[PDB]
Amino acid sequence: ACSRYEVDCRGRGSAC
Amino acid sequence: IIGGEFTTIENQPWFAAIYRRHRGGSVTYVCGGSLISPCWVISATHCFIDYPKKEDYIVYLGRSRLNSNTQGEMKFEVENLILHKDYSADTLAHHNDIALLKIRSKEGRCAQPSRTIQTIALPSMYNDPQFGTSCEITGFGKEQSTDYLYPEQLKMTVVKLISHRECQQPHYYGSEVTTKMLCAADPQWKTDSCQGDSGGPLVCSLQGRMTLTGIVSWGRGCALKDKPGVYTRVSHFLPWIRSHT
Ligand SMILES: *Cc1cc(C*)cc(C*)c1
């Protein structure tokens, strides 16, 4: 879940 | 979107821009979606699986900019947030990556079509275009894999459907892709969807009509050789969509 204001955190990318 | 061109919402009027409230920290973009009826936006479960509370989310329609208001935009609350009970992510693949948002304005109305807002048709059961067919994808995703900032203006590009046979070459994705997915990419590997584009439309002409054939879902990197974008295959989810809608 992190803490984040991260855009599309499970998109092609991207840590998750 | 890697490559392609800056566009405006009039050219992709079914595009929905989904944001989350903070918390926080005010408001940040989450993912794209598509308007499939006046009250319903379809997107990808992975966009929401970490924070599944409908109260966190805002949906804009008719909006062409990421962090600035566009004339003709309309703002919505999320009355229902519906995630796929069978969502799973392995290493890179997301299966059942499909989500429904019931929208409602504070007033409390659904969407009105206008020059910036139109619904997009769904395909008929199991109807997909032929491989090699040119489709469009659109979104506020990264313009390069390595960027840390997102484009402020909406982008679209054109990619081509790839046969399952071909996408499930090991040389491509192998077993990671299922009959519940479609692959689409640039013949020269220079344009693609990227982070931030998830949940957005893969739109094709299919027997008369502009159709929502896929939802942007996953891929290895963005715009890499033999690594197409993978989309959730809408035509294989009609019953899911009918029951929950
Ligand atoms: C840091 C982070 C954030 C999200 C939304 C998801 C994962 C897996 C990691």
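We number chain B the way Swiss-Prot does; in order, the residues shown are 179-423.
Header says: X-ray crystallography, 1.9 Å.
Each residue, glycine too, has its Cβ placed from N, Cα and C.
Listed features, source Swiss-Prot:
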type: ACT_SITE; residues: B:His224; note: active site, charge relay system
type: ACT_SITE; residues: B:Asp275; note: active site, charge relay system
type: ACT_SITE; residues: B:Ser376; note: active site, charge relay system
type: MUTAGEN; residues: B:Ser323 to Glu; note: Abolishes phosphorylation, proadhesive function and ability to induce chemotactic response; when associated with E-158
Cα separation, B:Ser376 (active site, charge relay system) to B:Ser323 (mutagenesis position) (Å, whole number): 14
Where B:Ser323 (mutagenesis position) sits in the secondary structure, as DSSP reduces it to three classes: coil
All-chain count of other Cβ atoms within 10 Å of B:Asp275 (active site, charge relay system): 29
Which of B:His224, B:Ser323, B:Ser376, all recorded positions, has a Cβ with the fewest other Cβ atoms inside 10 Å: B:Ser323
Distance from B:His224 (active site, charge relay system) back to B:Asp275 (active site, charge relay system), taken between C-alpha atoms, in Å: 6
Integer Cα-Cα distance in angstrom, B:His224 (active site, charge relay system) to B:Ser376 (active site, charge relay system): 8
DSSP three-state assignment for B:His224 (active site, charge relay system): helix
Reduced DSSP assignment, B:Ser376 (active site, charge relay system): coil
